[PDB]
Amino acid sequence: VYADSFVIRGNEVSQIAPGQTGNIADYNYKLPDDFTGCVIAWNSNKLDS
Amino acid sequence: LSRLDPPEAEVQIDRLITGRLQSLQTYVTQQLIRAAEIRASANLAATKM
């Protein structure tokens, strides 16, 4: 198991998937096209807002 | 490989490879049938000679 973590917008989580393109997908964090695993996200306004 | 992104081009590449292999398998089968026919004709021609 390797586990990664980070903070992003709500709609921006759409970019977290294999082979995607975008600001996060291209210039901050990119998943390999053959990535296997799970992507997990949740609201964090109570903390990060 | 230029319009679509790596992991959504794969099912497309997979389908293209399947279609191009199914068109070659039948070609090889027809070639084998025609080669068997030519071999029978050549055996008959050699017997006649």
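Using the numbering of Swiss-Prot, the residues shown for chain B are 981-1029, in order.
Per the header: electron microscopy, 3.3 Å.
Even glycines carry a Cβ here, placed using N, Cα and C.
B:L981 (variant position) is surrounded by 8 other CB atoms, counting those within 10 A of its CB over all protein chains shown. In the three-state DSSP assignment, the secondary structure recorded for B:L981 (variant position) is coil. One entry in Swiss-Prot concerns the natural variant B:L981 to F. Its note says: In strain: Omicron/BA.1.
Cβ neighbours within 10 Å of B:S982 (variant position), excluding its own Cβ and spanning all shown chains: 4. Record note (Swiss-Prot), natural variant B:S982 to A: In strain: Alpha/B.1.1.7. The unchanged residue is displayed.
Here the residue is the original one, while Swiss-Prot reports the natural variant B:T1027 to I with the comment In strain: Gamma/P.1. Secondary structure at B:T1027 (variant position), taken from DSSP and collapsed to helix, strand or coil, is helix. If you draw a 10 Å sphere around the CB of B:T1027 (variant position), it holds 7 other CB atoms from the protein chains shown.
B:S982 (variant position) sits 59 Å from B:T1027 (variant position), taking the C-alpha atoms as the reference points.
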